[PDB]
Amino acid sequence: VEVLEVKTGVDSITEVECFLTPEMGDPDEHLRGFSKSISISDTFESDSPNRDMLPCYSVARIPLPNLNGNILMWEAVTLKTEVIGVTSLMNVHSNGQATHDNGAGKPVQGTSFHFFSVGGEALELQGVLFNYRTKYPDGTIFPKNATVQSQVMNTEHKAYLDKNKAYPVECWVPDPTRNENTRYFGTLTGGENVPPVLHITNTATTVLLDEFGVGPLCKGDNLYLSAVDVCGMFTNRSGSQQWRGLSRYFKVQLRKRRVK
Amino acid sequence: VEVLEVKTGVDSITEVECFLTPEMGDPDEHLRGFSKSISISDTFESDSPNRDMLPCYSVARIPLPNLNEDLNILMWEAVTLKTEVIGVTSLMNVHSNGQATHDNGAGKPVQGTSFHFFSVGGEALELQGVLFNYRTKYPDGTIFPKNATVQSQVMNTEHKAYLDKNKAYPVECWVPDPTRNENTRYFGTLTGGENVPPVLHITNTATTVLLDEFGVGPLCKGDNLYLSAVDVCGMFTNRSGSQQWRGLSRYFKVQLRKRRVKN
Amino acid sequence: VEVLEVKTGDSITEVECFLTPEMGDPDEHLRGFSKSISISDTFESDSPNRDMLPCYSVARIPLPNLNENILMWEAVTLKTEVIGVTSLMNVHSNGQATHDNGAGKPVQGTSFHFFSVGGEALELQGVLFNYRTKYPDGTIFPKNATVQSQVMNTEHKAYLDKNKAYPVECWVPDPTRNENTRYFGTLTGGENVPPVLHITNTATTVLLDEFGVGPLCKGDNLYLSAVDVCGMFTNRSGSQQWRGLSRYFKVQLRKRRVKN
Amino acid sequence: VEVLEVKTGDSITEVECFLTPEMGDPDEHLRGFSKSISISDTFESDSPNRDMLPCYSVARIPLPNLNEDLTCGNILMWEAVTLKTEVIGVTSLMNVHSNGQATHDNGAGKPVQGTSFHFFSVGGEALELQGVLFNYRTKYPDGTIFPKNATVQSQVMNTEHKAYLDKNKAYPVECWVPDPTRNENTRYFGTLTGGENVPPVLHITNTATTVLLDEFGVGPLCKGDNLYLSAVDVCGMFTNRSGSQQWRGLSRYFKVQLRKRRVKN
Amino acid sequence: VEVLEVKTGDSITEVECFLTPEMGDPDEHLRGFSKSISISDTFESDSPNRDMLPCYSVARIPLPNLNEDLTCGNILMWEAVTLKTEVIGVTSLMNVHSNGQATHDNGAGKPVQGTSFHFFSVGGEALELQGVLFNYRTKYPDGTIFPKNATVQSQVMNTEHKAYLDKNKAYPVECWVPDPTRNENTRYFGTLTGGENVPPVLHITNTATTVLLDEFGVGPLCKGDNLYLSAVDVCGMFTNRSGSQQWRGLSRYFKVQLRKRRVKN
Ligand SMILES: CC(=O)N[C@H]1[C@H]([C@H](O)[C@H](O)CO)O[C@@](OC[C@H]2O[C@@H](O[C@H]3[C@H](O)[C@@H](O)[C@H](O)O[C@@H]3CO)[C@H](O)[C@@H](O)[C@H]2O)(C(=O)O)C[C@@H]1O
């Protein structure tokens, strides 16, 4: 692609606004936004996580207004994003485990992963396994032909984030060797007791242009939005723990760009 | 609206200065600024929090000087905010029926989950409902997401409301709706965890500019300014181990100017 | 006051001093410490002893007399820092061992670090943790307290006009006043909070407002106020005392012409 | 070398690669982990096994060959100008469901946490190392390259301990640091976060660039058309059901942009 | 007294060196460590041994001699303009195998953690000190230089306690701080991080420069062509298997660029 001039005028811009729901595992009809209770296999060899226990990446493919070698493409220029429902984590009165005698429920805390991406094509994934002997369950899409090298880097594990409730968070990351046409941002905050720190504002914009002033270019007039918002773990009265996730809002401003 | 020029001169500017009190539940005549002690339900199905156990959003509707005889009109535009949590040093009272942190020690200070939030708008803050637990029974006297479903635990677009009443909208059920709020500027931080330390900064030297990327602030419909806040600072643990939310008031000073619009 | 031009040339002066902390000083050996904390069994019986209450520090500094349409001293810049930060490395003076054979628990827990520069007394607003607290003789505290005093009672207005008198826990700078003062403070709460104290002679704070005007010194007096509660010292017994440190101030002033 | 003008026009190249971590790999299933940590019975008997010691990672990357023809008083060198880098596989640390120790009764497994070292360098020659020992009486194992003729001074600064990071799986992290008195032709960056419970904080983005130019606008100059990349990404320790702890490391991605620079040699 | 123009051309020099820590060095094997910490039986009987007290480090570095010929109303002085600095040997704190106290049953040794003081200064004369005592009744030991004629006022501010950092291994860290009322000809920077579980956070890079010029564009001016470097790098405490705890320190690297400045008497 040779990138030429931006189109100007009233009809040269469009905006996408939507929310991606989290896919934490949803172990029953009452537990949307939660995983199944976490269990611990006795050995790496016996690690066989239940589908319902594995958070997955969220993805939405958004069709844009139809535009057309010498063509126009939608270019993603800005992003506003927000985690939706941060105050829900103040419910410390619902089937929780008291922190001490007579105390309030222990709040959602521990390992979090907050991730979002905007691209002109599916997010490209690289597989990395904590334990190459993990048996990923039917219904998930996971690194195939895993070897002990999969624990650090096995270049065979390439995928596209092209399906919902399918790609487990723990075995996939954005592939830094690809994703030229995507902007991605993520933070893993580890530890058993790390407190969530969640900021909300409608005053913050991320610019998606690269160092050449070029944003993601939407192939086939499709925009790809991806997210993960594992906020931590909910501890119930028994001490068992479940991942808890929240939805993510996206607002993307796009402009027409001529390319060859 | 088409937004046109700012009016200048002595008469073109006004200021709002006020404080919003916290609405933490106020369980008796001695406990203004505190919630009821927290109780925990023994199942998701049995969650039934009492009204005095639920912190609520604070809101004030501030009438501004009348601009038009009949509403090509003038509107008050909010341009700058100075804000501060009032009484941060009260959290140094570690001698008042607190739980000793160890044998012969001082009282445990207020700590744990906090929510610090403020907004300035030309209309009521627009809320989206999100529920930790869709089967929670919210109490009479509160305004809460209705017709809740399991989808209410992640995103149910039915739960739309206006922050239009004080001591009514529970903090835990509602957030600013990011799909709306074009005419409001909002800012909030949830710091979770039972041990997190409050970090509270005070200064009279800090200003927030409320102008958007087009140089336009909140425009006050009907000449009303809307101020909203939550300042849940954490939990107070008393000698028994019982925990209560503790809140503090928030100071607002907003500078406004007259702006011509075509509406 | 119409504020007119700055004088140039005899037109500048500097104030440099240390403000000592007022932590309660419970005996002849314990300057910089409070009495050990004791806890009431009810809110209604909260009756803290004077030597258990840290107070605001204040100094009124007479400047060179002006005007034998007048000149006023304008405060323009501040250098400040906490003096004696390294004294908190004394972990051998009859403290509580962190574990068997261990060093003494260092000073830690709730801190309040606060400083102000003004051309008049710092203006205060009272806020009470517990409106039924009985404040002791020889302190100046919110009077006619009601339950509304726990969140905001506008009757509680005062001037920081006396050293060792205004308890820290029942007063804050009044944000509705203090037009002629610049103040800065941080409360860090929690029994395990680590002190984080920075020292440098390279950092300057500008005291000019949005209009280029610093505090103007009424009657040619500069007002410096401070609190530096660093945390609590834990004795071998488990008893805890507030520990405070002195604050250095260097203020540069210039002569400014004003009308009345 | 006096640095002259940048060549313009085939005047720019890119290196993209990843460096695997070298944590000790104690068996055929534990690539990316160390052996479980054992504690010596006395300070003077410290004697860590090779598979218990994380080492520095290094790769030397050949660049397009310059100066094929005889030149007179001048050569071209590849100059490293920008870096994008990140840790690969940060989400793997969300596996709290295998062989772990419950945080509390009925809880999930304790995640990887505790001491971390995150380090990367880009240079026109091998990273220069200085040795500093926690304990000068530590017996370092066969197959490692460690500070030799150690004395009690080695615990603070013994200027004899000079080395080049010129071998993978060999230089123990705990023995060596970048030599701040050398490394003129390298840019290095590292953070040690100590403590038994410290939580990993790992950021990923493809939007962040580090500029490698010094205060004169000159990046690392690649001697012999070779680029040296070095890394350590000890993320923390994994705790087994038994309580035994193993270091866990992750791979590092590098993308380096280079331009041809004329120099008077 | 009057600072005039910078000399150009011969006109620039660099100082590069390390300052070793002075943590107390309680025996021939324990350079960089203090004596294990003991606690007094009463507040009034506090009496720390010399080898239990970290001290300030100082080096005076001779610069190229200036003003070899008679001058008239003016001299040249070396002016310190920039500083690169870093802690040397940060990775040594990853030794969790050397007879430390296990974090839990079968776990690795507790890393160095707890209270830290990281301090450095560059000046054209000795660092000026002010004494502040935690406890004015502490008995400071023979071989140290400590605030004398201590009173209860010494616990917050006794202006009698003025000193110069003019001797290595002598001025205990806990007794002394930079005097903010003096030090016009020094630039100093320090952070105290207090608490028994405080994790070390130590960054290393050769890409960060501190500018030493004041608001008038003048750096420290070196009296008698001597540059004073001072440091403290108490990284935390090491916990032995027994539970006993020792301060652990590390060396600090300094690189200072200086230029010749003309000054009028
Ligand atoms: C820093 C400090 O001084 N620490 C001491 C502490 C404080 O002085 C107070 O808590 C301040 O309010 O006092 C500690 O002992 C409290 C008891 O003191 C007993 O008196 C003793 C005294 O401790 C000794 O210094 C003296 O040799 O003998 C006195 C008479 O026996 C009181 O009788 C008893 O009621 C308590 O007040 C404390 O642990 O709180 C000791 C600290 O070292």
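Shown for chain E, in order and in Swiss-Prot numbering: 25-33, 35-290.
Per the header: X-ray crystallography, 1.6 Å.
Even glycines carry a Cβ here, placed using N, Cα and C.
Features of the protein shown, as given by Swiss-Prot:
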type	residues	note
VARIANT	E:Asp66 to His	In strain: Isolate MAD11-BR
VARIANT	E:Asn74 to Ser	In strain: Isolate NY-1B, Isolate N1 and Isolate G3
VARIANT	E:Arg75 to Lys	In strain: Isolate YI, Isolate TKY-2A, Isolate MAD8-BR, Isolate HER1-BR, Isolate NY-1B, Isolate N1, Isolate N4, Isolate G3, Isolate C1, Isolate CY, Isolate MY, Isolate AIC-1A and Isolate Tokyo-1
VARIANT	E:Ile113 to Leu	In strain: Isolate YI, Isolate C1, Isolate AIC-1A and Isolate Tokyo-1
VARIANT	E:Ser117 to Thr	In strain: Isolate YI, Isolate TKY-2A, Isolate MAD8-BR, Isolate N4, Isolate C1, Isolate CY, Isolate MY, Isolate AIC-1A and Isolate Tokyo-1
VARIANT	E:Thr128 to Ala	In strain: Isolate MAD8-BR, Isolate NY-1B, Isolate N1, Isolate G3 and Isolate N4
VARIANT	E:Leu158 to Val	In strain: Isolate YI, Isolate TKY-2A, Isolate MAD8-BR, Isolate NY-1B, Isolate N1, Isolate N4, Isolate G3, Isolate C1, Isolate CY, Isolate MY, Isolate AIC-1A and Isolate Tokyo-1
VARIANT	E:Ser267 to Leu	In strain: Isolate HER1-BR
VARIANT	E:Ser269 to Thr	In strain: Isolate YI
VARIANT	E:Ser269 to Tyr	In strain: Isolate TKY-2A
VARIANT	E:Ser269 to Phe	In strain: Isolate MAD8-BR
Long-range Cβ environment of E:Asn74 (variant position), under 8 Å and at least 6 residues apart: E:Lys60, E:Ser63, E:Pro166
Interface-adjacent variant positions, chosen from E:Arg75, E:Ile113, E:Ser117, E:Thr128, E:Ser267, E:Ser269 when a CB lies under 8 A of chain D: E:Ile113, E:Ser117, E:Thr128
Taking the Cα atoms as reference points, how far is E:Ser267 (variant position) from E:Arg75 (variant position) in Å? 22
The correct three-state DSSP answer for E:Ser117 (variant position) is helix
Residue pair E:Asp66 (variant position), E:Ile113 (variant position) - Cα distance, angstrom, rounded: 37
In the chain carrying E:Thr128 (variant position), residues 6 or more apart in sequence that have Cβ under 8 angstroms from it: E:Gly134, E:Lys135
Just to be sure I understand the packing, how many Cβ atoms besides its own are within 10 Å of the Cβ of E:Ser267 (variant position)? 12
Short-range variant positions relative to chain C, from E:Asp66, E:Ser117, E:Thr128, E:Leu158, E:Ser267, E:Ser269, with Cβ separation under 8 Å: E:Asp66, E:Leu158, E:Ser267, E:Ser269
C-alpha of E:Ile113 (variant position) to C-alpha of E:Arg75 (variant position): distance in Å? 25
Given the variant positions E:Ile113, E:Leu158, and counting only Cβ atoms in the protein chains shown, which has the most within 10 Å of its Cβ? E:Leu158
Check: min Cα-Cα distance from E:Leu158 (variant position) over variant positions E:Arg75, E:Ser117, E:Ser269 goes to E:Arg75
Quick tally, other C-beta within 10 angstroms, E:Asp66, E:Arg75, E:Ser117, E:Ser269; top of the variant positions is E:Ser117
Inter-residue Cα distance where the pair is E:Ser269 (variant position) and E:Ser117 (variant position), in Å: 20
Cα separation, E:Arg75 (variant position) to E:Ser269 (variant position) (Å, whole number): 17
